[PDB]
Each structure stands twice: as C-alpha cells, then as structure tokens.
Amino acid sequence: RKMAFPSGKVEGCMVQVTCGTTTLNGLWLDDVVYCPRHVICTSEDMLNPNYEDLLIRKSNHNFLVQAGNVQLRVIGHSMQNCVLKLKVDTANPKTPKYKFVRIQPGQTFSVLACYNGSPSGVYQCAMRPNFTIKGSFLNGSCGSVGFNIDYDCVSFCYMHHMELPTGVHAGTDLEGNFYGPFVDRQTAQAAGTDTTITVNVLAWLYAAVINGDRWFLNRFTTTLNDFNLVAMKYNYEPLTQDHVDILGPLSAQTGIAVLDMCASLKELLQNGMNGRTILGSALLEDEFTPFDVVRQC
Amino acid sequence: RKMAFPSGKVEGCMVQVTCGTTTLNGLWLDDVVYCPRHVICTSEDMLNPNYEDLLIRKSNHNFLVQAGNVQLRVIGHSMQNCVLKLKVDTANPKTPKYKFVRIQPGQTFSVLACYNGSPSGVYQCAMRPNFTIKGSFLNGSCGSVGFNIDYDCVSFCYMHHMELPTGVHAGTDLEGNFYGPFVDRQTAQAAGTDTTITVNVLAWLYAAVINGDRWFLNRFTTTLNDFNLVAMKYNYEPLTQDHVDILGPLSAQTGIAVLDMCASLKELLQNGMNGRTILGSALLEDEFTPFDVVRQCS
Ligand SMILES: *[C@@H](O)[C@H](C[C@@H]1CCNC1=O)NC(=O)[C@H](CC(C)C)NC(=O)OCc1ccc(F)cc1
Ligand SMILES: *[C@@H](O)[C@H](C[C@@H]1CCNC1=O)NC(=O)[C@H](CC(C)C)NC(=O)OCc1ccc(F)cc1
C-alpha cells in the first residue's frame, strides 16, 4: 500500500498566516515562517500580481501568524522567489533537524495537508514528469508541505500553491521556485503532456511478484533500447542504465532480470491487462519508487 | 485517494516492550503501557502458549519498557484478554485526549506501522467483512495501532497481533478482544471468504454524484430487504440500519435517497458497467467510508 512518512515532526511546524482576508498555512522553523507569497494578494491582485510592488507596501503588522492559541509577532519579512519568509520573535522549540531539497521528477514524498494551520491528512505523492502532482488539496491548503524523512532528518521538498483546471496541483520547492512552467497568478494554466514513470512501474511489478502475484510475467526478453522505443510510443519515460542498476536489488530478491520485467511490461502495454488486476489495481501504478518498494519489503 | 490522519499524536505514545529477546511495540497513555500479550512468549511458546501459566512466572522486573533508549520502570502488570497492561511510574506527558473504540467491518482507520518503538510509516486501512485488514506488517510490527482522529481526540481501534496464511492481518481492539474468530497462537488459521463492503461502495457512488458523474442513477427504488437478498448473490454485504444512517449526510447532500442509490447499485450488479466508468474507473471502490468521502470532498 501507499505508505507516507510519520508526520509528527512536520505537524509541530505548521502555523496559520493571515493577510487581509487571505489565510493559508506557514512552516515555522527556528524563528522564520515560510509561506506562499500570494497570501499578500487580494482579488484585484491575483490576476497579475507585481509581487515586489505589493510587498514593499506591506508592514510587519499586516501579517497575522497564529501557532495554536498564540500569536507570533512578525519582526521582519523578505521574499525569496514565490515564498515569503516572515521573521518572528519566537523560536519554534519543535523545529526538527531539517534540510531543503529540490526533488527530481519520479521521486516520491509525503504531503501533510493542512487548513488554518491545522494538520488534516497525510498521503504519498510523486513529482510527475510534467512537474505537477496529483494531490488532494482544497481551498486553504496552500502552504502545506511535502517531505521525506531519513533517520531523524526532515527533507522538505514541496510547498503547495495552486490547483490547475485538470485537478492536478502545482507548487514550489522551499526556495520558492516552481516545479514546472507554472506561475502564481490566478489564471488557467495547462501542464505539458504527462508521461508515466517507467522505473516506478517496474518497481511496482516487482512488488506484485514479492507478494506472490506473477500472472503478468513471461518467458520473453528485450534489449534496453527496444524496450525504450516501445515505452516512448506509449508515453512512458525512457529507462536509463542507472534505473536498471537501481532496480538490481529487486531483481536479485526475485530472480527476475530487469530486462525480463521490461519484457513483461512491454506485453502489458501492448496487450492491456485484459480485465485482470495487479495488487488490486486495474491500472499500472507509477508512484512507488524502487526505494519505496524495498523499504516496505 | 487513501489519506491517513496526521500521526503525531500517536507517535508520541509509541514505546517498545521486551521480554527476553522478544520485542514488540506498546502504547503509552497516562501511566499505562498496552501491548500484545504474546510478548511473554518464547518463539517456541508461540506454537501453543498457556498465557495464564506464562504470566504467573513473570514479575514487574521482567518487562523492559523503553521510550527510545530511556527505560520506563514497570510497577504493575495485568492481562486483559489478549493485551497486557503494564503500569509504569511515569505518566506520558504527550498523552492526547483519547478513547478506546471497537470498530465495525467496513470502517477505515490509520495504521502507524512501528518497529522497535520507532514509527516507520502511516497508511489507511479498511476492516474487511471477514475481520482482517490488508496491512503492510513485517516481523516486529506487533503492537502497532490503528486509530481515527476526531477534533482533539484519538480513537484507538486496532492493535496488531498476527499475519494469516493468505498474507492479511489480524488483531484486537485496545481491550484485547480480537476482531473476528482469531486467536493469538502460532497455528494455521483461515479468514472467512471476504465480501464487498456495500456501504462503502454506496459512499463511492455518492462521491461520484457529488463530482457530476451520475450516468448510473436510475428511476427505480427498492426495499432494504430486497436489496440485501440480491446483493448477497453478488458477494456484497447486506446493509444494516447503521449503514443506512451513516449514508444520511451524503443522501442529504445529493438529494438521492439511500434506497434509490441501492436500486442504482443493484442495476450495476445485475447489468454490469457496459464498458463505462465511474470516477475514472471500471471497478467499484469499497474502502472509502461515507466519512472518508466527506473528509476529502470538504
Ligand atoms: C491556496 O491558497 C489555494 C489552493 C487551491 C485552491 C483549491 N485547490 C487548491 O489546490 N491556491 C489557489 O487558489 C491559487 C492562487 C493563485 C494566486 C496561485 N489558484 C488556484 O488554485 O486556481 C488556479 C486557477 C486560476 C484560474 C482559473 F481559471 C483556473 C484555475
Ligand atoms: C508481531 O509479533 C508478529 C507480526 C507478524 C509477523 C510477520 N508479519 C506480521 O504481521 N506476530 C506474529 O508473528 C504472530 C505471533 C503469535 C503469538 C500469534 N504469529 C504469526 O502471525 O504467524 C504468521 C507469520 C507469517 C509470516 C511470517 F513471516 C511470520 C509469521
């Protein structure tokens, strides 16, 4: 199943940020609160916001930051790309060991969806090849963050900013740079054509085998380049030699050569699933990485 | 999508409990630690244990309870059904508001999977009609708990004890009473044939309607009894009065009476999808409860 990281270390950092009649979430680390800069916009601003111009016209006291029942006093602010950094007069004692990372398409992360500074749910997402994410975000979710946890260190990789007309989601890293060609303005934006994350589909097929499910296997094989020709035809991402190497552990554990699983996936792409299902799904799942599969197995 | 509750309030309650070399997880609330009673078993005792006899040989000082590397001194112990309650000399300062609840089949909950008292991941589970769950549990996961969070309050509903031959999982409520006919012995045990969670399929159809996907709404209705008799022929659960009631909010939100939706579902069962989809799927989903549908749509 899709397993998220335990969210407690991130919950202790969520706060509420209000400017005017706009409220969203902020991430409170040490004495800084990070949040989406469009909190400073009104309606007459969202269509074409000149953020530097809007920001210079704001005072520290226009920002209401609430951590539970407590107001944190903003004593300074600055903007880094699409993120606002509010300096507050109080250190968060719950700040975890952390770093800010920019993730690559195909990598996964956990999302802590929050509303009014309060955590609501946690779930696992992948950065799509077209740099959207298929999230579950509603009004007021902006400033919710995505993260991974290694040992006790939280690597923040995503802050939420918007929902596209197709229902997928877009946002930034914690330096405020969008993933993808998107802009924080209230305009309908389309993404590039999405593709399926092939290395993840293969990891998920190896997972279905580990759990004693192998109806889709076959006795055939393929070269890497011939597989990639078929993959690209079906709008799957190409498989690199690093992907093959990354899949080694799963190949060893199951005794199925990577290119043999590529031949299985080729058959599935060309034949369909013919009503059958894999690990419960009627569709090929591509939001489990090799590491995700390995860890959980 | 399956969305778990934020796990932090439960992370703050996880500890490890060791007897000899047998280690599993425990739940520390106020000054009591709750854990599976088979921690007192040697791997060879698990084949068929006499729990009462094993416990009589135990004393407080035989239990190693640790929050991380910090030992919690045990000052009393008792067995309640299949759980051990270890009184400790420190009240957990991170104890949330909580209650212990026994859930019904079809209800969902979040599982915080733990190993050696350390949380590894959180995911949403549904209690199947045969009283198993499709967990992702490895050796050392026993004592991991399932829960829901309402307002300030953590409702603990599941504690993990065992894996069945088919790979599904079985466990107890926090009073130590197993869900289903299972016992905590290392013997071969089988789950009843499973069935589809009708109330959750209906919730899913309501969610489809809320999203404007409503081709399957027909002009008919049915009685609850007639629907239950048909549904069982398709390996669907019969509905209870409680199921009808928990669909109330979604029925009010859409204006579609519960029994009309039942008639729509009956047609889908009898005639199939005819190649159509619902919410972008030809399969009817049965692991989203009426509450889950509301949680996500709002
Ligand atoms: C958080 O403030 C919010 C989250 C959105 C709301 C619903 N689901 C979400 O993920 N963000 C926005 O509302 C965002 C703000 C702008 C300034 C970046 N815009 C948005 O979500 O809508 C984009 C959009 C604009 C015009 C249009 F025609 C279609 C879509
Ligand atoms: C926790 O102690 C453990 C959880 C099991 C182990 C593997 N995956 C799980 O979910 N419980 C047991 O091992 C349990 C103890 C007895 C007293 C009930 N016995 C059990 O579940 O045996 C089945 C089993 C299957 C696979 C496997 F690898 C190990 C055991």
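Throughout, chain B uses Swiss-Prot numbering, with the displayed residues spanning 3267-3564 in order.
So how was this one determined? The header says X-ray crystallography, 1.6 Å.
Cβ coordinates are placed from backbone N, Cα and C, and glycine is handled just like the others.
Residues or ranges marked as active site, for 3CL-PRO activity by Swiss-Prot on the basis of sequence analysis: B:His3304. B:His3304 (active site, for 3CL-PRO activity) falls within a helical segment according to DSSP.
Under the three-state DSSP scheme, B:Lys3353 (variant position) falls in the strand class. Swiss-Prot lists B:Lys3353 to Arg among its natural variants, and the accompanying note reads: In strain: Beta/B.1.351.
Around the Cβ of B:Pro3395 (variant position), the same chain contributes B:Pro3371, B:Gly3372, B:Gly3458, B:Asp3460, B:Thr3461, B:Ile3463, B:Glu3503, each under 8 angstroms and 6 or more positions distant in sequence. Quoted from Swiss-Prot, the note on natural variant B:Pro3395 to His is: In strain: Omicron/BA.1, Omicron/BA.2, Omicron/BA.2.12.1, Omicron/BA.2.75, Omicron/BA.4, Omicron/BA.5, Omicron/BQ.1.1, Omicron/XBB.1.5, Omicron/EG.5.1.
Feature annotation from Swiss-Prot assigns active site, nucleophile to B:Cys3408. Residue environment of B:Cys3408 (active site, nucleophile) contains 25 other Cβ atoms, counted within 10 Å of its Cβ in all protein chains.
In this view, B:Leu3468 (variant position) is surrounded by 27 other Cβ atoms within 10 Å of its Cβ, with every protein chain counted. Swiss-Prot gives this note for the natural variant B:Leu3468 to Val: In strain: Zeta/P.2.
Within the same chain, the residues at least 6 positions away from B:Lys3353 (variant position) whose Cβ sits under 8 Å from its Cβ are B:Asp3297, B:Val3298, B:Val3340, B:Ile3341, B:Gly3342, B:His3343, listed in sequence order. Around B:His3304 (active site, for 3CL-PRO activity), the C-beta neighbours below 8 angstroms that are at least 6 residues distant in the chain are B:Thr3288, B:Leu3290, B:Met3312, B:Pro3315, B:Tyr3317, B:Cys3348, B:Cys3408, B:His3427, B:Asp3450. In this structure, B:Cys3408 (active site, nucleophile) belongs to neither helix nor strand by DSSP; it is coil.
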